[PDB]
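Report on the structure given below.
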Amino acid sequence: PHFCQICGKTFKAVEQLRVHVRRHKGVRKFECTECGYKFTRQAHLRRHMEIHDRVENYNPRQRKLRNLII
Amino acid sequence: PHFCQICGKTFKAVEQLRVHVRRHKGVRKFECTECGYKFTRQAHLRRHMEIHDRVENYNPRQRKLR
DNA sequence: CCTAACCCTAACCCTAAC
DNA sequence: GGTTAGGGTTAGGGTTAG
Ligand SMILES: [Zn+2]
Ligand SMILES: [Zn+2]
Ligand SMILES: [Zn+2]
Ligand SMILES: [Zn+2]
């Protein structure tokens, strides 16, 4: 049947797999108003804001996402 | 009472020993099976292996840290 | 807290030169 | 021939995001 990729589980339907491997990736849902960087956690955005507190024109590169676990 | 591990100092409360373990500079716990260099981070070992593939006979010396 | 990864920099090595 | 300094190389660690 439908096989996944990130971890490898035998699934039934194609719609039961999207809701599964969709939560496998953290969604970027928190945007910095200063530099437009979108974060996966609110804590990451707060911690980020503590940088603009002491750096002019800070605009960091968008890093690769890291796979979650389930 | 409970003693330490890395250095091995005598410690009373456990929280003190924890926050002491937090600050220890260079803990080399990532060893290269190819040449023996003990790296302080895994990423440094990943960076080392690439050198171990660029050339053959490579056995560097354990540096003094900062 | 952890780690990953960029990145600058000190520590290293080899050797020419003094 | 001891000893030092220069240029290429590599590991240490600061920093910051996932
Ligand atoms: Zn999966
Ligand atoms: Zn920002
Ligand atoms: Zn210790
Ligand atoms: Zn090695």
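To match Swiss-Prot, the residue numbers of chain A are left as they are there, and the shown ones run 549-618.
Cβ coordinates come from backbone N, Cα and C, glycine included.
Reduced to three states, the DSSP call for A:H596 (mutagenesis position) is helix. The Cβ of A:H596 (mutagenesis position) has 18 other Cβ atoms within 10 Å, all protein chains considered. Residues or ranges marked as Zn(2+) 5 binding site by Swiss-Prot on the basis of experimental evidence: A:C552, A:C555, A:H568, A:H596.
What Swiss-Prot lists as Zn(2+) 6 binding site is A:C580, A:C583, A:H596, A:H600, and the listing cites experimental evidence. Close to A:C583 (Zn(2+) 6 binding site) in the fold, though at least 6 residues off in sequence, lie A:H600, A:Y606, A:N607, A:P608, each with a CB less than 8 Å from its CB.
According to Swiss-Prot, the mutagenesis experiment A:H596 to A carries the annotation: Abolishes binding to the telomeric double-stranded 5'-TTAGGG-3' repeat.
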In which DSSP state, out of helix, strand and coil, do we find A:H568 (Zn(2+) 5 binding site)?
-> helix
Largest tally of Cβ atoms lying within 10 Å of a Cβ, found at which of the binding-site residues A:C555, A:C580 = A:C580
